[PDB]
Amino acid sequence: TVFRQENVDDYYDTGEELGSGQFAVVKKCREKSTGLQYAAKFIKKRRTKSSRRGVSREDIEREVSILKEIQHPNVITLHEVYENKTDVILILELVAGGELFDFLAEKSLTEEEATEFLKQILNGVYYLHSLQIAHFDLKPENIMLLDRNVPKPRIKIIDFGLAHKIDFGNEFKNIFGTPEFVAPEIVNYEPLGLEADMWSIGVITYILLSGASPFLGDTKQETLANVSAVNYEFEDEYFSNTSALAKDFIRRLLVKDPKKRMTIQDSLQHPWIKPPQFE
Ligand SMILES: Nc1ncnc2c1ncn2[C@@H]1O[C@H](COP(=O)(O)OP(=O)(O)O)[C@@H](O)[C@H]1O
Ligand SMILES: [Mg+2]
């Protein structure tokens, strides 16, 4: 599909840089016609076939197709798309309160502060999985807060660069994210489905409760090995006054066999809740 090929600067003014990827840079911007603010994500296109730099058109089209389907309080929405010879430019909903990642670097969290965040993440993922969309890159840097300076911040899931529609219950190959957060089936290059997201949620939950990463090794390869082996434990020093139900929630997500892992629907009914790979 093609996108609007007018100069984006004719319609938007750009401001501060909000964030950076290997092939993307995200800048605050303001639409001239409405004065509304957005985040413009500039994704570098492939310059050839078989070039390693930039993102393939097929991959950019998939990210755009998925973003266009989304409208939910806990996910990002897509406003407009532009393109030119070098970039595709996604005008995304602005999330102005920073990464959950940097929020956690400031603040440990109480179990209630952890569940406040987690319930919203689970609601956003329930929405996506209801659509058969696997996000495949869930981690604290890809959660954003609308406002950091409130006692119970609202979050939106961002970064659909690895997301895929799963229309057969699994897809074959193999959308490798960040070693600390990827499920064993990603590590082992096995068919992947919605369950891989649920593993990432267990990793995120462990970190929210402890400030520590459950599988992190000294090298990317050692982390990957730890993940495949399900090499983690609840350190007394971090978890001694965490509730057993919170540990139970994590244990049921950090399960090697995706068939045996909690589903997003299971996770919402759980008693605790129910009311870049190579060095
Ligand atoms: N809608 C948004 N609002 C505010 N900041 C954003 C938004 N989207 C992305 N960012 C920031 O930009 C960074 C990179 O964007 P991302 O979508 O993760 O691109 P990629 O992971 O493909 O490089 C994020 O980690 C975040 O800090
Ligand atoms: Mg990111």
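Sequential numbering from 1, following the chain as shown.
According to its header, the structure was obtained by X-ray crystallography, 1.9 Å.
Cβ coordinates are placed from backbone N, Cα and C, and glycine is handled just like the others.
Residues annotated as ATP binding site in Swiss-Prot: 18-26, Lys41, 93-95, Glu99, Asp159. What Swiss-Prot says about the mutagenesis result for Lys41 to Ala (Swiss-Prot position 42) is this: Loss of activity, apoptotic function and of autophosphorylation. Sequence annotations record features per position, and here Swiss-Prot assigns active site, proton acceptor to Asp137.
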All-chain count of other Cβ atoms within 10 Å of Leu18 (ATP binding site): 20
Contacting recorded positions for ligand 2, chosen from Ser20, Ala24, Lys41, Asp137, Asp159 when the Cβ sits under 6 angstroms of any of its atoms: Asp159
Interval bridged by 13 absent residues [Cα of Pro275 to Cα of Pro276, Å]: 38
C-beta crowding around the residue listed as 'active site, proton acceptor', within 10 angstroms: 22
Residue with minimal Cβ packing [other Cβ atoms within 10 Å] among the binding-site residues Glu93, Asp159: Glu93
DSSP three-state assignment (helix, strand or coil) for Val95 (ATP binding site): coil
Distance, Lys41 (mutagenesis position) to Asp159 (ATP binding site) (CA atoms, angstrom): 10
Inter-residue Cα distance where the pair is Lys41 (mutagenesis position) and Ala24 (ATP binding site), in Å: 6
Number of Cβ atoms other than its own within 10 Å, given for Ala24 (ATP binding site): 18
Alpha-carbon distance [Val26 (ATP binding site); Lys41 (mutagenesis position)] in Å: 4
Three-class DSSP secondary structure - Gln22 (ATP binding site): coil
Cα distance (Å, whole number) from the residue listed as 'active site, proton acceptor' to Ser20 (ATP binding site): 15
